[PDB]
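Worksheet: the structure to be examined is printed underneath.
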Amino acid sequence: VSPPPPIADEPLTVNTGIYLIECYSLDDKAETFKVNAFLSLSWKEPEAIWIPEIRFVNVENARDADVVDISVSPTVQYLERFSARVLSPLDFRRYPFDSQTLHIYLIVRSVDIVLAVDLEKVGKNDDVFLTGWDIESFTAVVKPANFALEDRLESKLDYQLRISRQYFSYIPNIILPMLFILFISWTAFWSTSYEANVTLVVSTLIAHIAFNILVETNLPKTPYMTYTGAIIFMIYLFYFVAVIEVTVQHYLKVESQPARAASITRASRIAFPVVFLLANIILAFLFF
Amino acid sequence: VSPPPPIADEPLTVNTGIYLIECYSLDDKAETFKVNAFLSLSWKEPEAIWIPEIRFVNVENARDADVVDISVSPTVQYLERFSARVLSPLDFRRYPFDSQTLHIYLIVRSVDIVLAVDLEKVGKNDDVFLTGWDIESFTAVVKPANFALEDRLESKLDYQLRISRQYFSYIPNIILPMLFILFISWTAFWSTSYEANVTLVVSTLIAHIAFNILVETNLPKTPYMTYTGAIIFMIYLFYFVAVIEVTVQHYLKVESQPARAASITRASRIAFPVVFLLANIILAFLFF
Amino acid sequence: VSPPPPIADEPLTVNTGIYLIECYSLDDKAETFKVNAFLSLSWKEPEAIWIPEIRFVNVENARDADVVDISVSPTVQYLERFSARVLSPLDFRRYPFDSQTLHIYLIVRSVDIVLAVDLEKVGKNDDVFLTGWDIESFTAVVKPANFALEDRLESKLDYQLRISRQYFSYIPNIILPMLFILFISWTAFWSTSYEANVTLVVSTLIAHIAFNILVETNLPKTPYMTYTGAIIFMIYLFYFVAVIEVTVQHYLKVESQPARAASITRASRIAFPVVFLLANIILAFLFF
Amino acid sequence: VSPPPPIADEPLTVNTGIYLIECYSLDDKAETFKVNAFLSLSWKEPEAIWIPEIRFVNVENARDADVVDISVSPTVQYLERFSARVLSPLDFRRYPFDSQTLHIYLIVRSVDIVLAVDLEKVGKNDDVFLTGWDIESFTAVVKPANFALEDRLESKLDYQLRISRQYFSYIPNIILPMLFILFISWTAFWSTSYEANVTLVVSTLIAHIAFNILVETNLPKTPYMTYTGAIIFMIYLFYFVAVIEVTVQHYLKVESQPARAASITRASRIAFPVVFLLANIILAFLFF
Amino acid sequence: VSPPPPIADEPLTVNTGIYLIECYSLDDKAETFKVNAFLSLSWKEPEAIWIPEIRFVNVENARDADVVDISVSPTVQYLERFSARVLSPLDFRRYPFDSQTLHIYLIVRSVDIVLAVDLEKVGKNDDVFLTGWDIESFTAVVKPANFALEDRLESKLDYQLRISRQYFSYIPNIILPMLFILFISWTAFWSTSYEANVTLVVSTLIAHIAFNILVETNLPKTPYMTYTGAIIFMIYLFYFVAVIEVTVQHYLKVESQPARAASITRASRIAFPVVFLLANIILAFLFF
C-alpha cells in the first residue's frame, strides 16, 4: 500500500518502456492520433505491490488502462495494455514530404521518483508496422525542462517517434494530375482561335478547382502555408497569367498587329514551361 | 472533511490559477473548443484536506479531472490536470481578420468562499504556443453580475484569452484566388466576340461557385453576414452585372449601334476595377 | 430519506423552473439540440433532504446532472446544473422563414406529486442570448394528456420555447444568388446565336447544380418538400423550359420562319420574369 | 431476490410490451437507428421485486435503462424508459419506394422463463408519429429458431415494425430533375450544329455528374444495385449513346451523306423518348 | 474465487469459440470494424465459478461485455454477449476485387492457461449473413509467435475470417461510367473542328474530375496506390495524350499539312482503344 521505504536516494529508477501494438488512428484533422499499445514498468494482482501511477501529459481523456501481467521476482515486472489518444501536434509544413515527430510525454507523480527507460523493452513491433508511414528513429529523453509551472522539480521522460510519409503514392495521385491540368492549359498557346483558347483555359480552370476539391477531401488544411498551399497558389497565378496572355494576343490580333501577336505567342510558349519549372524550384528551395 | 472553521470573514481567497497545456481542438462548427490543461488552487492524497470544489459554467460535460499534486505546507497547493470542452461562443464577425475572445467562467460553491487569482501561476506555456493563432492578452476578472438567477450573492472569476488569427495564409489561399477568378471574368471585356465572352464569363462563374465550395469546406458558416459573406455576395453581383453588360453590348452590336457599344465597353473596362475597389473599401469600412 | 408524509393532498406543488445558460448546439441533421443549463426546484448536501427525482421525457441519454446548491429555509431551494441533448423534433416546413417550437417535457415520478412552475425562476438569460435565433415566447403548460400508456394519472409540465430564425443573412447568401444565376440564364433570350445561347443556359445550369451543392452543405434535407425544396424545383423547371424555348427558336430559324421566331423570343422575354414572379407568389401563398 | 418459486410450469408468461416514444435517429449510413422509448413488463423501488432481466439482441452497446415505475398489485407492473441504438439491417433494395422492416429481438435469461406480449401495452404513440415515414404494421412473434448456438431452448419474442417511406418528396427532388437534365440532353437532337450539340450534351453530362453528387450527399450507398443505382446507370448509358449518335451524324454530314444523317436524326428523336420509357419500365418490372 | 488447483499440467484447454451475431459496422476510413457477437467458453451467476478472463489484443476500448448464461454440469459452459470495435487492418490493395482477412487475436492471462477452440461452437450465423460481403473461410490458429515483448511464453489463438467483396455492383456503378466518360472523350477524334474537339475533351475532363469526386465520397483513400489509384491515373494520362493529339492535329492543319493530320487522326483512332486495353491489361497483370 506504500512504496518501498528504505533507500538513501529519494527517487527510484523504475524502468519505463513502451512497445507499440496498433496505431488505431492518425487523425490529421483532429491533430491527434489514437495509439493502442502496452507499457512495461519494472519496479525494484491489481494491488499485489505499489504500482507507481506514472501518468501522461499529452492525453485527451484519461488513458483506457488494463493491467495485463504483474509478475514478481526475488524486482517486479508490470505490463499493462492501454488505449489513449495522444494530443501531439504535427506540423504539416511539407505535406507530401514530411518528417513529423510524434511525442509522448510520460511523467511520474512523486511521494515520500524518477522515470527511466529499458532498451530491450522499448521498440516498434515488426508485425505492427504502420500503414502508410515509415519509422526513422524511436528514442527517449529525460528532459526536466518540459514543464515549469510546478515548483517541485519533475522530469518528463518523453518518447520521440520520427515518422516520414511514404510518398510514392502522392506523386501519382495528387501532384501529377495538377501538372497535367496545367499542361492542358498551356496547350492552348499553340492554338490560334480565341473562341477555342478561351474555353481551353477556363474549362481547365474549372478542372483545377474541382481537382483541388478532390485533394481537399484528403488534406487537413493547416493554417500554415503548405508546400501544397504554394503550388496551388502558383497554379492559380499561372492560369491568370495565361488568360492575360491569350487576351492580349487576341487584342493585338483584332487591332491589326499580327507580328507582335506571334512574338508574344512564341515567347509565352517557350517561357511558361521554363518559368514554371524555375518557380517550382524556387518554392522547393524555400521549402527544402 | 470540513473547511477550516475559524475565520472572521465568511469567504476565503483561495488562489485560483490556470496555465494552458494543450488546446486539443478549436471546433468552429461545434462553436466550442476542447482545452486540456491543469489548474492550481492555493487553499490556506485525494482527501488529505478539504478541496474547494470550484466548478465551471461553460462546460459541455463534467470536466475530466485528475489530481496531480496536493502539497501541504506550514497553506496547501493543489494542482490538478483536467480536460474539458468549454462552450464559449466566438463571433465570426470577421472570419479572415478576427479578434475572438475565449472565455472560461469559474465559480466556487459556498458553504458555512470567494475565488481569487495568482499572477505567477497563470500564463500560457511558451512550449504550448497555439497552432495558427496568436495571443494578445490573458487576464482574469471577478465580475459577480455574470449570473443573477440564484438569490445568494456569487462572483464568477472568469478568465479571458484574447486571440487573433494568423492571417498570412488566408490572403494567399482564400481571398486572392477569388480575385483571380473575378479578374479572368473581367478580361472578357477587352474581347469582342459574343460566343467567346459569354463562355469566358459563365464558365468562370462556374469557377467561382466551385471555389466557394472549396472555401465552405473550411468555413463554419455562421448565421451572421460575414466579411466573407459580403465579398462573396459582391462577386455574385459583379458577375451578374458583367453578364448584363456583355449582353447589352451584343444587343447594341446586332441592332447596328457600334458607337454606343464601344462606349459601353470602354466605360465598363475603366469602371469595374474602380467600382469594385470602391465597393470593397466600403465593405471594409463597414467591417472595420 | 422519505418525502414529507403529513399532508392531506397526495401531490405537492414543488416549484419547477428552468433558466437557460448556453445552448451548446442546435443539430439540424441530428434533429436534436444540446442544452446546457440549470434547473431550480422548490420543495416545501446531496442527501440533505428528499429530492423529487423529476425526470425528462425528450432525452437522448440520462441527463448529465450536477447539484449546484441545495439551500434550506424555515421550504428548500435546489438548483442543479445539467447538460442534456433534448430529442425535440423541429419541422423545417419553411427553412429560411421558420417558427420552430422547441419542447422540453418534464415529468415527476410519484410515490406515497404534481409538477409546478415559478414565474421568477424561469426565463432566458439576457447574456445567454442565442446566436442566430430570436425568442418569441417562453411558457410552460401542465398537460396531463401527453402520455397515456401508464394507467396511473400523470401530468407532464412541458416548457415551450418559440424561436424564429434571423433571416437577414439567408436572403443575401442563399436565395438571392440563385435568382442571379436564373437571371443570367434568362439573359440568353435577348441574344440570337444558338452556339452562344445554348452554352449560356446549360453552363448556368451547371452553376445552379453546384450552387445547390453549396446550400446542401448547410441544409438538413428534411423528407418534407421545403419552401427551398420548391424554389429549387421551380428553377429546374424554368431551366428546362428555357432550353425548350431556345431550341424551338433555333428550330424555327433553321426552318425559315423568322417571324414566329422573333415572336417567341419577345413573348418569352416578357413572360419568364412575369411568370416566375407569379409562380414564386403562388408558392409563397401555399407556404404562408 | 429470487423469482417466485412455486409454479408447476418452469416458464412464466411475463407480459412484455413496448410503446414507442421518440425515434431519435434513423442512421442510413450507420445502418442502425436510435430508439428512445419505454418498455412495460407485467410479472405475476429498484429491488422491490425480482425483475426479469429481459435483454436485447440487436443492440450496439448495453441499453441506457432507467426505471420509471414499478407498481405492485394484489401481479406487478414495471415500466422502464430506455434509449438504445438497435442494429437492425434495412435493405435499400428500392430506395425511393421502400418497405423496410425494423426488427427488435428481445430474449429473456432463464434460471430455476418465456417472453409474452400485451395487446394493450404495445402500440406506436400517435403524438410520436415518425417524421418522413409511415407505419403499416406493428406486430410481435415468438420464434424460438432465431438463435441456435445455445443448446438450451430459448425463444426470442421479436417485434416487427413495417415502415414505408413517404415518397411525395423524392419524386420532385431527386428523380425528376435527373429527367430534366436528360431532356435537355435530348434537345440537342433537333439542333444541327456540331459545335452546339457537342456542348449541349457534354455540359449536361457535367450537370448529371454534379446532380449525382447532390443526391449522393443524401443516399447511403448500399453495396447492392439500387433502383437508383440502375436509373443512374441508364442515364450514363443514354448520354454515351447520345454522344455516339451526334458524332455519327456529324461524321456522315462531313462525309457528304446528308440523307442518312437526317434519317438518323429523325430515328433517334422518335426513339430515345420511347426506348428510355421502355427501359425504365423494364427496370421497374425487375424492381417491382 | 480461484482456478481449479489439482491438475498435473499447468495450462487448461478451456474451449474458446466465437459465433458472429451482427457486424454492426465496417468502417473503411477508420480502418476498423465494429463486431457485436457472443463468445462461448467451456471451463472444465457472475461469480459462480472462476471465469478465465480471456482478453483481446485488437481492441479499441475495453470490450462491452455482458454475461448471458453460465451453465454448470457434472464441466461448465459460459456464453457472454459482447460488442467491441476490433482494430484489424485491411489492405485495400485491390478495392473493387478484394480478399480482405479480418483478424481477432484472443489471449488468455495465466496464473498459477492455454486457449483452445470448439468446432461446433464457432461458425457464422446463416441469418447473420453479412451485407455486401462473402465469407470464404472462418478458421482459428494457435500461433504463440504473435507477441514477443513478454518473456513468459503466451500463445494467441487468433480467429481469421477471409472475406471477399461482392463486386457485381462496383462494375456498373464506379468502373464502367469512367469508361463511358473516356469513350465520350475519344469520340472527339472522328470529329474535325478544333472549336468542338477542344470542348468535347476538356468538358469531359471536367466530367472525370467530378466523377472521381463521386467515387471518393465512397472510397477510403488508402496511402497505397490502389487498382483504382492506377486506372484513375491512366485516365488522366489518356486525357492529356488526347489533348496533345488534338492540338497537334490542329497545329498541322493550320500549318498546311493535311495529309499528316489525317494520318495522325487515323492512327490515334485505331490506337487509343487498343493501347488503353493493353494498358488496362498490364495493370491487371501487375495487380493480379
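To match Swiss-Prot, the residue numbers of chain A are left as they are there, and the shown ones run 47-90, 109-138, 141-178, 182-357.
Determined via electron microscopy, 4.1 Å.
Quick reminder: no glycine exception, Cβ is built from N, Cα and C everywhere.
As written in Swiss-Prot, here are the features:
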- A:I244 to Y: Marked gain of function, with a ten-fold shift of the proton dose-response curve towards lower concentrations (MUTAGEN)
- A:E264 to A: Decreases cation selectivity. Decreases the binding affinity of TEA and TBA. Nearly abolishes block by Cd(2+) (MUTAGEN)
- A:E264 to Q or D: Decreases binding affinity of TBA (MUTAGEN)
- A:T268 to A: Increases the binding affinity of TBA. Weakens block by Cd(2+) (MUTAGEN)
- A:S272 to A: Increases the binding affinity of TBA (MUTAGEN)
- A:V284 to M: Displays an increased sensitivity to propofol but not to desflurane (MUTAGEN)
- A:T297 to A: Marked gain of function, with a ten-fold shift of the proton dose-response curve towards lower concentrations. Also shows slower apparent rate constants for activation and deactivation. Displays an increased sensitivity to propofol but a decreased sensitivity to desflurane (MUTAGEN)
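Positions of the features from Swiss-Prot, shown on the structure.
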residue : record               : DSSP (3 states)
A:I244  : mutagenesis position : helix
A:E264  : mutagenesis position : helix
A:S272  : mutagenesis position : helix
A:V284  : mutagenesis position : helix
A:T297  : mutagenesis position : helix
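The two recorded residues, A:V284 (mutagenesis position) and A:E264 (mutagenesis position), show a Cα separation of 31 Å. Here the CA atom of A:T297 (mutagenesis position) lies 9 Å from the CA atom of A:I244 (mutagenesis position).
Distance across the unmodelled 2-residue segment, from the CA of A:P138 to the CA of A:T141, is 6 Å in the deposited entry. Checking the mutagenesis positions A:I244, A:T268, A:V284 against chain B with a Cβ-Cβ cut-off under 8 Å leaves A:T268. A simple way to gauge crowding: the CB of A:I244 (mutagenesis position) has 15 other CB atoms within 10 angstroms, across all the protein chains here. Here the Cα atom of A:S272 (mutagenesis position) is found 22 Å from that of A:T297 (mutagenesis position). Distance between Cα atoms for A:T268 (mutagenesis position) and A:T297 (mutagenesis position): 26 Å, as a whole number. Listed mutagenesis positions A:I244, A:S272, A:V284 compared with chain E at a CB cut-off under 8 A give A:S272 as the close ones. Spacing of A:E264 (mutagenesis position) relative to A:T297 (mutagenesis position) is 32 Å (Cα to Cα, whole number). Least packed by the Cβ count within 10 Å, out of the mutagenesis positions A:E264, A:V284, is A:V284.
Counting every protein chain shown, 22 other Cβ atoms lie within 10 Å of the Cβ of A:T297 (mutagenesis position).
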